[PDB]
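Student: Shown below is the structure under consideration.
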Amino acid sequence: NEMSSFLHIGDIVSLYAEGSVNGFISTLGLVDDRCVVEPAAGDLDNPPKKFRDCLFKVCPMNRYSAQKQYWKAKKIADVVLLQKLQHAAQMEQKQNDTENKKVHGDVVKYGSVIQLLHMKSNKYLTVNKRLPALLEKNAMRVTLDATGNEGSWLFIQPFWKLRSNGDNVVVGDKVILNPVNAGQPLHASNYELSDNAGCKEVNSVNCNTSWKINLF
C-alpha cells in the first residue's frame, strides 16, 4: 500500500479540479482558446467521453524575452535592428527546443515552474495578468496559446501538509497551480458559459482550488 510514482517532465496527464466546482479541465476545440471544467461530464471514478481531450503534457519553463522584444519592435538602422530582433527570437525558439530536450524525464519538484501543453490543440495554458477573465470580471484571463509566453509559466505548489518546496511531486497529488506572472492560482469557477451548457470558466484569481494530477 506504499507504492507510487513521481511526475516527470514529458508526462501526459489529466488535471482534476476541486474548487467552486469539481471536474477535469478541458477545452472547446482546436480554435476556441477558452479553458473549462464540465463537472457533469465525469469524475475520477467515471471518466468523460473523449477523455483524450483532457490531456496535457508537462513541459519546462520556456524562454520568451527575445520573442516579446521582437513583438514590440513589431530608416535603415531600424530595418536592421528589426531583422536582428527577428533572428534573436528565432534563436531563442531553437534554444528552447534544445534545452527542453535535455530535461525530458526529469522529476518535477514542488516549487518548480512548468508549462502545460494541451495535447489535442497543441497550445499552452496561459494566464494574462493584464486581461480580465471573460465571465468572472475580478479574475485574470486564462487561455490556450500555441506559442505560449511568460503567462504560460506556472508554479506547481503544495496543497497538502506532507509536501514542501523541493519535494518531488507525486502522481495523484492534489497541487496548487500558480501562474508566475499573474500571481493568483488557477481557479475552477462556477461561472457557466452561455454557449456551452454545463461548462464552467477556468480563470486566475485568489482561491482554494486544488488540481489532482494523474497519468493516463
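So for chain A, numbering is Swiss-Prot's, and the shown residues are 2-75, 83-224, in order.
Technique stated in the header: X-ray crystallography, 1.9 Å.
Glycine residues also receive a Cβ, built from the backbone N, Cα and C atoms like all the rest.
Okay, these came from Swiss-Prot:
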| type | residues | note |
| --- | --- | --- |
| DOMAIN | 113-173 | domain 'MIR 1' |
| DOMAIN | 174-224 | domain 'MIR 2' |
| MUTAGEN | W168 to A | Loss of calcium flux |
Student: Could you check what DSSP calls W168 (mutagenesis position) once collapsed to helix, strand or coil?
Tutor: coil
Student: What number of additional C-beta atoms lies within 10 angstroms of the C-beta atom of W168 (mutagenesis position)?
Tutor: 12
Student: How many Å separate the Cα of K75 from the Cα of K83, given that the 7 residues between them are not modelled?
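Tutor: Across the gap, the Cα atoms of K75 and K83 sit 14 Å apart.
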Student: Please list, for the domain 'MIR 1' (113-173), how many residues fall into helix, strand and coil according to DSSP.
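Tutor: Secondary-structure composition of the domain 'MIR 1' (113-173): 3 helix, 29 strand, 29 coil.
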